[PDB]
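First comes the structure, then the notes that go with it.
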Amino acid sequence: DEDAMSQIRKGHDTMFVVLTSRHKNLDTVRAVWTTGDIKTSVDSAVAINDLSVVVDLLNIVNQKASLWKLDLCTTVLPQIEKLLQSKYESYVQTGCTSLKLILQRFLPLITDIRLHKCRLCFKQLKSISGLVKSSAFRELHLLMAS
Amino acid sequence: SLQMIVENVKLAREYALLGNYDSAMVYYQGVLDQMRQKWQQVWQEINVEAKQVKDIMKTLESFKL
């Protein structure tokens, strides 16, 4: 049938342009990532303003909590908030995964207290708390009970 | 099936767009296996998208943890 092939060809141009751009953007983030500077690497992705690149980056760093430093949380937490409001369920889950890692790794010590880093980190966590209040979000609400 | 091929191309593209590149490659590879002058063009275009997901996968794996 000719219509089904026409169905396939419609979305091709979009796919090609989207995958090429994200690949360029990923190359930029990886060129900084290979420096060893995780923070500037994530700051680079955020500056690129491409959320799909932030999701790919978070899926990577979320696998190793020992890569996270307190400084990185002040950059990530605004993205988590962005991701928690996404229409895509996979974007929301990446946000929950990252937020869990931050809560479990960093919420103590942040409580026990650079003081500005904890101060900034805490207010970011407070606005996210409000968002989670209004499943993954139920568990997160229990995790942010403070 | 004709529809099944249109089905799996949509899945490949949906997975590629959402960052599930591993799942996307599986649907991209399966569709390519199942695949008249315009039909040859369709295969070339899907083969291009497939190699692009592969190149993205190669870049993501180059992130050393």
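Shown for chain B, in order and in Swiss-Prot numbering: 2-36, 49-78.
Determination method: X-ray crystallography, 2.4 Å.
The backbone N, Cα and C atoms fix where each Cβ goes, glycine too.
Neighbour density for B:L18 (mutagenesis position): within 10 A of its CB lie 17 other CB atoms from the protein chains shown. Mutagenesis annotation in Swiss-Prot: B:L18 to A, described as Disrupts KATNA1:KATNB1 interaction with ASPM; the structure shown retains the original residue.
Counting every protein chain shown, 16 other Cβ atoms lie within 10 Å of the Cβ of B:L19 (mutagenesis position). What Swiss-Prot notes for the published mutagenesis of B:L19 to A is this: Disrupts KATNA1:KATNB1 interaction with ASPM.
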Round to the nearest Å and tell me the distance between the Cα atoms flanking the 12-residue gap, namely B:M36 and B:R49. 11
Can you check what DSSP calls B:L18 (mutagenesis position), collapsed to helix, strand or coil? helix
